[PDB]
Amino acid sequence: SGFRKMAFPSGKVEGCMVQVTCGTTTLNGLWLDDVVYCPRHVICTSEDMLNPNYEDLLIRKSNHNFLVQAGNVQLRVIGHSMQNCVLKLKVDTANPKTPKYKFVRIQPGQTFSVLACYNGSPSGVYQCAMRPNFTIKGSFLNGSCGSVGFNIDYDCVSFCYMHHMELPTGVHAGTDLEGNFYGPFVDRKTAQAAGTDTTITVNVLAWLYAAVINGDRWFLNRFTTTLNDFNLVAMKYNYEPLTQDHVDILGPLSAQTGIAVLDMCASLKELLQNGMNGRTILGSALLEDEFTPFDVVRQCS
């Protein structure tokens, strides 16, 4: 029993974290084999950041301008390269602690673990979701750039996020490990609109199914609904549409509790139209959309 915000163990990622200094700028790098991946904005001065030409700035750099540190050991840089918005630094030593890994690109509504680091050292691990508007609500401070998001599938680490910037809203933007930003965002100090967010319907439902398993069932009703009937309510309240794929995905939790997916859509319909009526679900007066059906099934079965 119990249902909690839960991260992957951070060990295999901890072993990959290093400190990258270009001139006056220090942030975090990921060390896999003999390549260190970090945000390319590490080569920008304060000035540069208003209007960076990354091509000209990197042409002007030498392998010596990059200082890489694994603990207090210097890793000699022997090559430097850009792929989209990530800098790749070739070092002379393969990371012995390199695990089995992949670079994956995630969608809105998918959760991942963040290991927030400063100066190549780990501070903590937390869980979050890619928002519908391709940002994340992280906990980041100065020098946290290059911290990474990941899932662990058996022994294999799937790196899905590298932290690049905080927007005026105080929410977070970054890239996959191929340097392609999530969302319209750019590694330029400009005006950049977070872009109105929405709620993750399939996740809220996952959370309701969790609620049920942990004995919290007051919001269950006899009403029912069609998918098109659900989504018409959804759009009104800035919830994302629900698709037969989302329905399918919820299949096992439904099997687990015997509560038909569309019956849960009837519970949720009611909560959106009437409110919780002074109530709480797992203690919250709010509906929780950053747990996936996967995350719920993992913890509650």
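Note that chain A carries Swiss-Prot numbering, so the residues on display, from first to last, are 3264-3564.
Using the three backbone atoms N, Cα and C, a Cβ is placed for every residue, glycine included.
Swiss-Prot lists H3304 (among others) with the feature active site, for 3CL-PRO activity. Classification of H3304 (active site, for 3CL-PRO activity) by DSSP places it within a helix. Within 10 Å of the C-beta of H3304 (active site, for 3CL-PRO activity) we count 23 further C-beta atoms, all protein chains included.
Cβ neighbour count for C3408 (active site, for 3CL-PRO activity): 25 (other Cβ atoms within 10 Å of its Cβ, all protein chains included). The annotation active site, for 3CL-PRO activity is assigned in Swiss-Prot to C3408 (among others).
In Swiss-Prot, the entry for natural variant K3353 to R states: In strain: Beta/B.1.351. The structure shown retains the original residue. With a 10 A radius on its CB, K3353 (variant position) counts 17 other CB atoms from all the protein chains.
For the naturally occurring variant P3395 to H, Swiss-Prot gives the following note: In strain: Omicron/BA.1, Omicron/BA.2, Omicron/BA.2.12.1, Omicron/BA.2.75, Omicron/BA.4, Omicron/BA.5, Omicron/BQ.1.1, Omicron/XBB.1.5, Omicron/EG.5.1. Remark: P3395 (variant position) has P3371, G3372, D3460, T3461, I3463, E3503 as non-local neighbours, by Cβ distance under 8 Å and separation of at least 6 in sequence.
Variant annotation in Swiss-Prot: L3468 to V, described as In strain: Zeta/P.2; the structure shown retains the original residue. Counting only same-chain residues six or more apart in sequence, the Cβ atoms lying under 8 angstroms from the Cβ of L3468 (variant position) belong to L3505, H3509, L3513, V3524, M3527, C3528, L3531, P3556.
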Separation of alpha carbons, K3353 (variant position) and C3408 (active site, for 3CL-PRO activity) (Å): 19
